[PDB]
Amino acid sequence: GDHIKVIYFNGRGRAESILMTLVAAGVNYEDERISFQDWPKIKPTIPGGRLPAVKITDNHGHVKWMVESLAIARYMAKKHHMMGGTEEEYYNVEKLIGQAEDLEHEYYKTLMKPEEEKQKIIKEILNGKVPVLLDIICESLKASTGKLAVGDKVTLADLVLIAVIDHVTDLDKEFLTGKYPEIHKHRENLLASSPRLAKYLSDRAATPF
Amino acid sequence: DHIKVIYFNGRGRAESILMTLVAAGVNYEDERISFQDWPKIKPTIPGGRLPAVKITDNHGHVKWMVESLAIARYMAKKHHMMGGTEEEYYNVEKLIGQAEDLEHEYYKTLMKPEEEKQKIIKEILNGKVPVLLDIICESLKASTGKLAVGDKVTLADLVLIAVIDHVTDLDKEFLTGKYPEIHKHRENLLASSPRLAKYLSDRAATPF
C-alpha cells in the first residue's frame, strides 16, 4: 500500500504525535531519525528544507511530501478516525490539542538554551503558567464522556497529551508527583485502551501472539 | 441556536471565530468586553477566560466553548470550511499552522512598553517574519484554486486575514511591493465571499 517515512531529529520532538498516531492506528511506517551529524547530507533531500517531514509513497503518481507536524498528525488521525466521531467530539479533540499546545508553548521557552538560563526559565514557567495550563487540561479531561481525552476511543488529543506532559516532566521529574490526578489517570487509561501504544511507549519488544 | 461570542478585542484571538461565523452566514451576537467592565462579568464566564462562546438552544440550555482555534475549527467543520477531502484538510491545517507560526512572532510584541515593543517589532520583522511569510506565500502558490485551499473558503483563508492584519498593524508598509501571493489571496478571498467582504470592509445595514 502506502510507504510512510517519518523524518525527524528527536523522537520525542515535534514529530512525536505523528509517530504515536500511526502506532495507535496500526499503520506501518519507517522511522528516520536524523542526527546532528547526518543532517547536512540529508537536508538537500528533505522536504528538503526542514524537519519534521513526512514522505508518503502511494497514490500512485506521485510521492507526497508533508510538513507542519500537527497538520500531518491531524491528517493521519483524521484518516484513522482519531479526530472525533462527531463534530462535537471533534471540537473537544481540538480543545485539548489547543490546551496541550498552550502548555507546549511554555515548554518551548526552555529549548536551545544554556543550563543557567534554561533552569531559570524552567523555574519561571513552573511557577507561572504551567500549573494553570495543567489545571485547564485536568478540567478538560474531567469533562470527557469517557475514559480518554474525548470519549473512550483514542484521539489525537490523547497522543498530544502524552507528548506534552512528558516534556513537562523532562523539565521537572516530580512536577506531577501527588498532583493532577486526572493527567496520571489519563495516561493509565490510554495505555490500557491501546495495546499498540502500551507496547510502543513502554518499549515492550517481545509481544505474545 | 443562539451564539454569543465574548471577547476583549474583535481583532484579537476571537477573530477567526467571528470570521468563520460571518463566512458561514451564521448569525451571532457580539459581546465585546471593555477592560473596565471585565471584573463583573469575569465571574459570569466559566472560568474565567476569553474568548468564550455561549450557545443557548431554543429551550434556554447553555453550552460553553473556549479555546478560539478549536471553536473556529468546529464552526468551520460544521459549515464545510475545513476542506472537502482528507488532503484539503491537510493543506488547511498546514496553512493554519503556518499562519500561527507567524502569529507567534506577533505575540512577542504584546503587553510591552512602546520602547521595547518597537525593538521586538524590529527584530521579528528582520528575523523570522519574512521567512514565515515566504512559507505562507509558497503554500498559497501551491493552492489548486484561488483561495488558501482550492477555490472555496476555509478556516485557512480566515486565519490568514487575521494574522497578516496583525503584521501590518506592527508595520503598515511591511507587505508593500512584496508578497504578491498574500495581496492576491486577500483580493480573491473578499471577491469569493460577499459576506466576508461586507463584514471586513464595514459595509451597509440595512435596516432596510
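Following Swiss-Prot, chain A shows residues 3-211, kept in their order.
Per deposition record, X-ray crystallography, 2.3 Å.
Cβ coordinates come from backbone N, Cα and C, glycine included.
Annotation comment: Swiss-Prot describes A:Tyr10, A:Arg16, A:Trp41, A:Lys45, A:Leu53, A:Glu70, A:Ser71, A:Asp104 as glutathione binding site. For A:88-211, the entry in Swiss-Prot reads domain 'GST C-terminal'. Among the sequence features in Swiss-Prot, the mutagenesis site A:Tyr10 to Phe is noted as follows: Loss of enzyme activity.
Feature map: annotations from Swiss-Prot on the structure.
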residue	record	Cβ neighbours (10 Å)
A:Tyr10	mutagenesis position	21
A:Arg16	glutathione binding site	19
A:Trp41	glutathione binding site	12
A:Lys45	glutathione binding site	14
A:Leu53	glutathione binding site	24
A:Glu70	glutathione binding site	25
A:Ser71	glutathione binding site	22
A:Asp104	glutathione binding site	16
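Broken down with DSSP, the domain 'GST C-terminal' (A:88-211) shows 84 helix, 0 strand, 40 coil. In this structure, the C-alpha atom of A:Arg16 (glutathione binding site) lies 8 angstrom from that of A:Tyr10 (mutagenesis position). Proximity to chain B, defined as a C-beta distance under 8 Å, is registered for the following binding-site residues out of A:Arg16, A:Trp41, A:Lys45, A:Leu53, A:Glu70: A:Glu70. For the binding site of glutathione, formed by A:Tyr10, A:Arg16, A:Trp41, A:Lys45, A:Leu53, A:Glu70, A:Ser71, A:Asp104 according to the record, the largest Cα to Cα distance is 30 Å, rounded to a whole number. You'll find the Cα of A:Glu70 (glutathione binding site) roughly 12 Å from the Cα of A:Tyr10 (mutagenesis position). Distance noted between the C-alpha atoms of A:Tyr10 (mutagenesis position) and A:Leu53 (glutathione binding site) is 6 Å. Taken residue by residue with DSSP, A:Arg16 (glutathione binding site) is part of neither helix nor strand, so it is coil.
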